[PDB]
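Trainee: Take a look at this one; I'll ask things after.
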Amino acid sequence: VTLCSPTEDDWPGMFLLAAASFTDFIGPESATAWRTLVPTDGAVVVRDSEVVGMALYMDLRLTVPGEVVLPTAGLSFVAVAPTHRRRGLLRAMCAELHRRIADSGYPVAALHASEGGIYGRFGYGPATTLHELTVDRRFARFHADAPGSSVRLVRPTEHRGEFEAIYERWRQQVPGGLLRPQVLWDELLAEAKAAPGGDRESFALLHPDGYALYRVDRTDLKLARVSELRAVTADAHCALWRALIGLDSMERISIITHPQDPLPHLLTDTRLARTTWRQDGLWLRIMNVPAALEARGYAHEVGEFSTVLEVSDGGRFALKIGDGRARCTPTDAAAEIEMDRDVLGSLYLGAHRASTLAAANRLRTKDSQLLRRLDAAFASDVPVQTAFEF
Amino acid sequence: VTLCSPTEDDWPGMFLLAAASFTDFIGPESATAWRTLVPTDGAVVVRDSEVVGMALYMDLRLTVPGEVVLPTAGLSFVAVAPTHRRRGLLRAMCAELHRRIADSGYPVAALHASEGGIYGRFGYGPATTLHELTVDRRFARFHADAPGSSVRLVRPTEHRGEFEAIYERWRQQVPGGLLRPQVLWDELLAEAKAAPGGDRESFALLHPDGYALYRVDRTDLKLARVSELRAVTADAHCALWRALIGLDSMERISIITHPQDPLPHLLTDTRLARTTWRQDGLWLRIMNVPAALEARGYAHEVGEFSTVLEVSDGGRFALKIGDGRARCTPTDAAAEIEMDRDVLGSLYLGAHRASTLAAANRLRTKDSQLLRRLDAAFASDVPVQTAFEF
Amino acid sequence: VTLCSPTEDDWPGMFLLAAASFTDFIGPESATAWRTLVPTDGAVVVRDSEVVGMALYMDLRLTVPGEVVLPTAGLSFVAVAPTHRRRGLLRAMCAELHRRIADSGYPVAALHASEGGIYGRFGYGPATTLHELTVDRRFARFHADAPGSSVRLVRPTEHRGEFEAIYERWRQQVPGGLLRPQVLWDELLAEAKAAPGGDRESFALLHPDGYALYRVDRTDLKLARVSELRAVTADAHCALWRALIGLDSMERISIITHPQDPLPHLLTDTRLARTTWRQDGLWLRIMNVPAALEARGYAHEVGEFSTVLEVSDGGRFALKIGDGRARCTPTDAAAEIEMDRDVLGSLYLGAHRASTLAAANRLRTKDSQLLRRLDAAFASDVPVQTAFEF
Amino acid sequence: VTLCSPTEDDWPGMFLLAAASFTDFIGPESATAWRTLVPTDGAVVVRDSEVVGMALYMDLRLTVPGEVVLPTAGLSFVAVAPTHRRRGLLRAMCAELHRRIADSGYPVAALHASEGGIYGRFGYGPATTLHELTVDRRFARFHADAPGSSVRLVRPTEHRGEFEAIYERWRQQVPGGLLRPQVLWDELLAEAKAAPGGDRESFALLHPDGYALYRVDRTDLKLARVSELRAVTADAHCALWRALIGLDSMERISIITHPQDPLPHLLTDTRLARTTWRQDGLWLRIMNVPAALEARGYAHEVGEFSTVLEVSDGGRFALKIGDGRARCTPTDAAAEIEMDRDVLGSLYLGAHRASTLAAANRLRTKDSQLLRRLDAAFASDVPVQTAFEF
Amino acid sequence: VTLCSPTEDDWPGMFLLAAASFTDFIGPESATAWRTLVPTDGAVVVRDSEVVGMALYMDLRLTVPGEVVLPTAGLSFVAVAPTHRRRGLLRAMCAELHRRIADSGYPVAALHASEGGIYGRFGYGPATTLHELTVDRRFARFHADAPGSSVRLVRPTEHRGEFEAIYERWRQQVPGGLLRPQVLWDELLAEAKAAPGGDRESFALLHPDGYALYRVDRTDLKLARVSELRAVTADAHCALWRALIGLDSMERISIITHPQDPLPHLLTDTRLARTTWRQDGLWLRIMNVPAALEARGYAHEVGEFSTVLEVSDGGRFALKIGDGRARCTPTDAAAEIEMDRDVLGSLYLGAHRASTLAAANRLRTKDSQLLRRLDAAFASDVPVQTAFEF
Ligand SMILES: Fc1ccc(N/N=C/c2ccc(Cl)cc2)cc1
Ligand SMILES: Fc1ccc(N/N=C/c2ccc(Cl)cc2)cc1
Ligand SMILES: Fc1ccc(N/N=C/c2ccc(Cl)cc2)cc1
Ligand SMILES: Fc1ccc(N/N=C/c2ccc(Cl)cc2)cc1
Ligand SMILES: Fc1ccc(N/N=C/c2ccc(Cl)cc2)cc1
């Protein structure tokens, strides 16, 4: 078992391991489209010869609080052969890619986790929260206060330009936003086709400042699933939900959204927007603590404050936050805040409160005033959302 | 149909309407215990004679941010006969009790809603959030960082004093906390008995600084339901969860908790603490805007700021917040923030963000800086929880 | 929003609205086959430009009691864009088509309702009843009295002529019968093909005087679904059910039939033919009360009688019924029977009893003798059935 | 944490731990009846004071192949407080009881396992197999060859003597048979009463040479559950099943029986007796290898043979089997068969084949002829059954 | 209704009856591949003309105890038209094929039964047992004693030669083994392809001495179904199960295996390998009692013994068994053992014990010593397995 960058010869073995490893496997043609996002030396394989281990990263652009865009290494296509469990192959592959990612100059790495108990040990913390809402739309009435026909029902394939422009405005404004390159729009509008024996046809609801893609469920013919809703203004968001509640042949509309989705508040009965499912979305590994902490914006409400942050096996820093900006410098002074690297990734986009992690002792300080100040400073004005799975 | 305070003669008719109206009806003896919390003139009935309408309030003590305790009118036992729907009986009863509550000097009223689409119109806003967690405890491993045998398995009836003392410390520290009077401890430790053909026996896990009451589900014999967990320190909270994960005959532990429960963070796999259910807990009606706004503490992080708040059909106030305190005074100056009374009740304990309600247009301002300052000021340092249903 | 007859340019927009509106959407090629049944000026669209509203009628031939065939306008493809709910588009489209249908000389209009609470207001009453029977065929034994190998198992595509001839004899004899044109036989024998990932292959049971088309359910491989059973004699009906009970690999046979299906009575245990589902089939709007009332046959058993029938906003008539025939003439004499137009459509084919509608006060008279006579006169000798959905 | 024999003072703490540990807890009165089977020094408790650990054994009589009855220590009431998991309390309690059991002169210990992954490490092997059969009795027809009204429907409480005499004949003839003392007959005929909100009334089917106790399921009113069927002759077994298939109001009869139950072979369709569930019944720990191996009968079919058996940390023996008897003597000669103690317990009553355990390498030899001879010798002429849970 | 061998003209009618009779119908192309195994005069049809009845046999090679291979007639494609039930068509077809099979020189016939209550009357007895195991692989840990990366994850289509060679070694060693001809390998590796709207892609786990073919379930995406596992050594069997338990994205692995599968014993918790389903596999009809009884090996453990066996309407024989061989000769001496022909087929491969069939009176003797000797003699050293369905 040796670890190396794959050759063109390795890719059929990698597709075999992928097919056996991922039930939702996009297939070889779709995988070749995603490969365009993998930089030279972005992939590792383990051979025993046949491929028993693989991992790669993609070049991504992640929006963080303050509308700042970071170069981000997106880990994906991570698989160990069922024949080679418990031989340290994942630890070896993650160590090699992290070395390359760090040397390449990426301040953060990100991934979507297949299981929740794996990536904490490699320094990844869950940084966004997926929240499924199911609306029983037969009972749904809009509140007198709710904004609002500016919405059109359209064929997705015919309005790509308009989707692309709205999404581009969306992703620059929202923490968790990702640049979506051309190949991923090619892949998205191909999944919008009805498949024989698979997913039904997708429709779009199109506003000047928002869109929703939805399809009826394969089996439950009274359920509409919203695959994607991107709204740049509150008017667009409300207009799109007026149109979705107007699907009079459905009993239920479901969407995977974020905890601060205002939909419940648009209705006279907030309870009709039931939370049916919750899960970690994007996981972050802070590769470079100083570059990451200095890059994001902080809340202007909290007054200037200074502390000493230690990350376990990741450095100790004098951290000064004021006027929405942070300066993070090396120091050997006594730490006032200690935490593992994963905990920092969980705080970084504003999804988890420092005081909540402190209550579980994932984050240690003897100053409760400092906890309150961290909480307020790392909060995001714009609620953090999840762009797309990779 | 006339509206009046019930006589002793009215109470069998009220119990009949209760029995027909509430499936979870506590019964006449339990109801007579709760009656001790109803003040003279705390109840109204509508006669056609027989009782076709009733409503009452109880004298409660609610903890709000800054560890401040407010006298609170708890609406309960609200029922209209199925024979007298759509005759305005609820509107008439709510108007009469609100008059009495306001004249009596209560700054806030509260209730638990049977449905979500009813009480918004009478000025009640959902102020706390119930969050059910289900843990598959067969997979649960505590994180290296988690605190921690200080916990004892005990019979609830034998440790009432200890439960009472822990709960009393809990409710004074936590927004949403309610004083639990003797009659409600009498009722709680009677529901801890096994019933023939009903609920199984309750056990307690007792720490110096926390307790958990739990019972196996009637039908699902691999599910333990935690009815109540009160923990005054993080050590107590973690110790109690170590003991509950040690119920080796159960597959699943469920609890109704709050969104900021640190349990997920105590585990190596945060995902094992699944959110299976979410709902509005306590609803608040702010009876007196100035008395309520001046009574609670505000976050010390936000700098002194001033604005003009209008509540629809509820006054206009010059609101000045600084050094964690608010001054709220009458004014005829232009409003900078407008909202219905229910919206204010939703903001009041810190469960809902002003910027989330603004996105749904439940709260209108033309200053986004002011929105950020309201958000930060109305935030609660201690996460808001739900004490007990009434 | 203006209302007009569609141009050839409008039909892709109409197919888009159809696809988004109907989950069971037959698709553009199948829809173009059905278009052959739509007369010139049989369709309306609403443009905002894009199609936000459509409705059309087809030229049909409906059999009514006395084996009389009426020209019938079959409303279909009725859809409002989810973006344009609650703007009166359905009321405007139904008013325009009803004007055209009435001017064209149709005595009745008909439809199949997607929901039960919509078409009553436009004068449509449910006129036939669908009754699903599920037979646990493992227990089914034929009664000593039951008639009866004259039945052949065949490929549907190879015996079209024989199906067509049996159906043609069936539809002329039975109230609810519809002429089935060539394009609908083309469509029926195409749905008899197995689809990859969809419905399984259809088989036929063929008798000289009856046929049954059946297929195994997609998911429940022990359920056979009879899509269509047409039997012109009792011998044919019994023979076909002997063959279906002989599907020894099935546990259950289901069929959508009518309330008077004699199948339960063919068995030693009538209970084995369980009623699993009931619903309104065909809805009727009587366009011209006199032409419709004079056109159908009436029961020869009831003696000659005369009354005055008023239809709300639909005329007042002197109605004389004797010798199985009715004469319906204008009058200003006092009404003895009043009812909304929808109620008349419900009475017209014999599926609902006048005395049942009277008990709900949908039909008012002060003469109970007259009620008994209406009941007996409007009864159908041959039980009313449902031909095919449109 | 110290380990000692319980005092009379300890038993309320033990009942509390029992109640919290066992959902099917028989209760304090029933537990006091079972206590009569616990010898002086048959119980251990761990105190921290409160009871955090308990275990005991009962004096039992187990029938092994050759109709030989062994004194048997039945481990039961084994519980560790959920507050004291992972502190070695079970290992400490099992070690102390095993010392006492061995010193007392018991050749074998037995238990029923709450989980399958626990007791292998303490030398217990699963020795009997529970097999649930569910008969769809609506289809059940007896074979022309099946024996056979000698069976009476009776009230259990009125025929105790007759049940006791049949069971006593049953348990002396069958490997796995246990003596059932008076206190357990007291407990059995008390569970035969209908409980308000619990189990329905039990009935008995009584033959001169067999009985069946059955009751309708609490929730599934078309399921009869046979709690116990004891038949000393094939005639009795068949007669009792003729009576149970005659419960014409039931769809299904279920019983927990053994893999060699001849019921399937009594029917024309063997498939109607579906195996719906399988599990380990009784677990055995061989305390004394020589006393246990010499005590049971062996199959007379296999010719005299000799080998050397080693049990891991349990001795090495020259084992000579011939004329249905074994002689087991100490030796230092090379082992021909090696196995852990648990494996021996699994072989001992004839439920598991030596060649099946060898295929999993739980039992090692380099002689396949010796494997065949062990298989044939340890086989039981009478199929092994499970008497009652303890 | 006349009975004859089909002409080439008959085969479209036979495919129609097949399609209507078998839901799992392989289709006309797959059926034409299987036809290559049908000898000249291996098929009968009944015409009324159209095909209302068919049956055929295939030339197979069945392994019986002692590694002896018998020519075997495999009955298949047996169907009666649902229009011709209860006219004796099956009895007539089975009688004609049995005449041909017997005259052709086959000692045994075999089939897979669609129902359990049919083929006993034609002399077929169930001879193998299918046992579904479902492993919750999340809990599965291998025992310290379990053997063991020699296993490779591969594409089935690319390793046909290797599968064929392993299977060929497997089928010669195991009772129930069948020769698998080229056409059936063609058919197997075509079912290994993903179908649009049907089964997902198959993967292989390949060892020098074993293979497993598995696929994820269509609907349950956490279930892996092992279609086939063939292991010639215990090492191969254990290695393949280590690889299958390493499918970390699955919760459950299911396999249809045999009752003596050692998998449960490879695990620390035997209970994790749950038996979820049990059914008769292969049915045998002994065509020639003497040729069949003399052909198989018998257990060398039982000493030489002699008896007189009568088969009902099948002969009486002096049966002498010693040194693993039987001599079976005609006699008119008193029978000591009587049984129907089906019972003999059930005993023949060792799946059912003579003493179990005797307890149901399917097998009559007055000598219990003789029963014990039959049991021991007809036992199979190698556990009987089921090769493939036909
Ligand atoms: F060569 C490759 C490079 C990158 C990749 N990542 N794609 C993986 C992926 C994950 C989730 C979805 Cl919803 C869609 C695609 C796949 C292949
Ligand atoms: F006279 C009465 C005065 C007050 C009351 N409120 N109790 C109502 C109530 C609601 C919920 C629970 Cl879990 C328990 C009790 C009931 C009767
Ligand atoms: F252009 C068109 C004209 C008429 C139509 N009606 N067809 C609609 C329809 C409804 C139900 C079924 Cl089962 C099948 C078809 C559809 C399109
Ligand atoms: F003090 C005691 C001594 C022995 C015991 N064992 N009984 C335990 C037990 C287990 C299973 C059943 Cl179905 C019934 C009872 C219980 C208490
Ligand atoms: F012409 C034919 C000759 C023999 C046959 N037998 N095949 C039948 C069959 C049964 C089960 C399976 Cl899993 C696969 C195939 C089918 C047609």
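In chain C, numbers come from Swiss-Prot; the residues present are 3-50, 56-155, 161-402, in order.
Per the header of the entry, the method used was X-ray crystallography, 2.3 Å.
Including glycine, each Cβ sits where the backbone N, Cα and C put it.
Swiss-Prot lists these features:
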type: BINDING; residues: C:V85, C:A86, C:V87, C:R93, C:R94, C:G95, C:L96, C:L97, C:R98, C:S121, C:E122; note: acetyl-CoA binding site
type: MUTAGEN; residues: C:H119 to A; note: Decreases catalytic activity on AG substrates, leads to a change in the number of acetylated sites
type: MUTAGEN; residues: C:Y126 to A; note: Abolishes catalytic activity on AG substrates. Abolishes catalytic activity on HupB
type: ACT_SITE; residues: C:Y126; note: active site, proton donor
type: MUTAGEN; residues: C:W197 to A; note: Abolishes catalytic activity on AG substrates
type: MUTAGEN; residues: C:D292 to A; note: Nearly abolishes catalytic activity on AG substrates
type: MUTAGEN; residues: C:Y310 to A; note: Nearly abolishes catalytic activity on AG substrates
type: ACT_SITE; residues: C:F402; note: active site, proton acceptor
Trainee: List only the single closest residue to C:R98 (acetyl-CoA binding site), chosen from the recorded positions C:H119, C:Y126, C:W197, C:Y310, C:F402 by CA-CA distance.
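Mentor: It is C:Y126, whose Cα lies nearest.
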Trainee: Which residues does C:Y126 (mutagenesis position) neighbour through Cβ under 8 Å, counting only same-chain ones at least six apart?
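Mentor: Long-range Cβ contacts: C:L118, C:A120, C:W295, C:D354.
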Trainee: Rounded to a whole number, what is the top Cα to Cα distance in Å among the residues the record ties to acetyl-CoA, namely C:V85, C:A86, C:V87, C:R93, C:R94, C:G95, C:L96, C:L97, C:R98, C:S121, C:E122?
Mentor: 20
Trainee: Which of the recorded positions C:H119, C:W197, C:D292, C:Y310, C:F402 has its Cα closest in space to the Cα of C:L96 (acetyl-CoA binding site)?
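Mentor: Its closest listed neighbour, by Cα, is C:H119.
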Trainee: Which one of these recorded positions has the most other Cβ atoms within 10 Å of its own Cβ: C:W197, C:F402?
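Mentor: By the 10 Å Cβ neighbour count, C:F402 comes out on top.
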Trainee: Which secondary structure state does DSSP assign to the residue listed as 'active site, proton acceptor', in the simple three-class scheme?
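Mentor: DSSP call for the residue listed as 'active site, proton acceptor': coil, neither helix nor strand.
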Trainee: If we check Cα distances from C:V87 (acetyl-CoA binding site), which of the recorded positions C:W197, C:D292, C:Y310, C:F402 wins as closest?
Mentor: C:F402
Trainee: Inside 10 Å of the Cβ of C:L96 (acetyl-CoA binding site), count up the other Cβ atoms and send me the figure.
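Mentor: Summing over all protein chains shown, C:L96 (acetyl-CoA binding site) has 20 other Cβ atoms within 10 Å.
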Trainee: Just the number: how many Å between the Cα atoms of C:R94 (acetyl-CoA binding site) and C:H119 (mutagenesis position)?
Mentor: 23
Trainee: Please report how many Å separate the Cα atom of C:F402 (active site, proton acceptor) from that of C:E122 (acetyl-CoA binding site), as a whole number.
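Mentor: Spelling it out, the Cα of C:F402 (active site, proton acceptor) and the Cα of C:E122 (acetyl-CoA binding site) are 15 Å apart.
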Trainee: Tell me which of the recorded positions C:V85, C:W197, C:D292, C:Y310 ends up closest to C:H119 (mutagenesis position) in space, Cα to Cα.
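Mentor: Comparing Cα positions, the candidate nearest C:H119 (mutagenesis position) turns out to be C:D292.
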Trainee: Provide the three-state secondary structure of C:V85 (acetyl-CoA binding site) computed with DSSP.
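Mentor: It is in a strand.
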Trainee: Recorded positions C:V87, C:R94, C:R98, C:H119, C:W197, C:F402: which sit with Cβ under 8 Å of a chain B Cβ?
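Mentor: Listed in sequence order, the recorded positions near chain B come to none.
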Trainee: Once near-sequence residues are set aside, which residues in the chain of C:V85 (acetyl-CoA binding site), 6 or more away, have Cβ atoms under 8 Å from its Cβ?
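Mentor: Counting only residues 6 or more apart in sequence, the Cβ neighbours of C:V85 (acetyl-CoA binding site) under 8 Å are C:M61, C:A62, C:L97, C:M100, C:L118.
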Trainee: Through the lens of DSSP with three states only, how would you label C:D292 (mutagenesis position)?
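Mentor: The residue in question, C:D292 (mutagenesis position), is strand (DSSP, three-state).
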Trainee: List only the single closest residue to C:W197 (mutagenesis position), chosen from the recorded positions C:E122, C:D292, C:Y310 by CA-CA distance.
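Mentor: Among C:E122, C:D292, C:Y310, C:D292.
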Trainee: Helix, strand or coil: which one is C:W197 (mutagenesis position) in, per DSSP?
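Mentor: SS state of C:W197 (mutagenesis position) = helix.
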Trainee: Whole-number Å only: compute the distance from the Cα of C:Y310 (mutagenesis position) to the Cα of C:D292 (mutagenesis position).
Mentor: 23
Trainee: Return only the integer: C-alpha distance in Å from C:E122 (acetyl-CoA binding site) to C:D292 (mutagenesis position).
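Mentor: The Cα atom of C:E122 (acetyl-CoA binding site) is 10 Å away from the Cα atom of C:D292 (mutagenesis position).
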Trainee: Can you tell me how many other Cβ atoms are located within 10 Å of the Cβ belonging to C:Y310 (mutagenesis position)?
Mentor: 21
Trainee: Just to be sure I understand the packing, how many Cβ atoms besides its own are within 10 Å of the Cβ of C:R94 (acetyl-CoA binding site)?
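Mentor: For C:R94 (acetyl-CoA binding site), the 10 Å Cβ neighbour count is 17.
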Trainee: Test of understanding: give the count of other CB atoms lying within 10 angstroms of the CB of C:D292 (mutagenesis position).
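Mentor: Here the count is 19.
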Trainee: Look up C:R94 (acetyl-CoA binding site) in the DSSP assignment and report helix, strand or coil.
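Mentor: Coil, per DSSP.
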Trainee: What is the number of other Cβ atoms found within 10 Å of the Cβ of C:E122 (acetyl-CoA binding site)?
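Mentor: C:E122 (acetyl-CoA binding site): 8 neighbouring Cβ atoms within 10 Å.
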Trainee: Going by DSSP, give the three-state secondary structure for C:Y126 (mutagenesis position).
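Mentor: It is helical.
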Trainee: Of all the recorded positions given, C:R98, C:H119, which has the fewest Cβ neighbours within 10 Å once its own Cβ is left out?
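Mentor: Candidates: the recorded positions C:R98, C:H119. Fewest Cβ atoms within 10 Å: C:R98.
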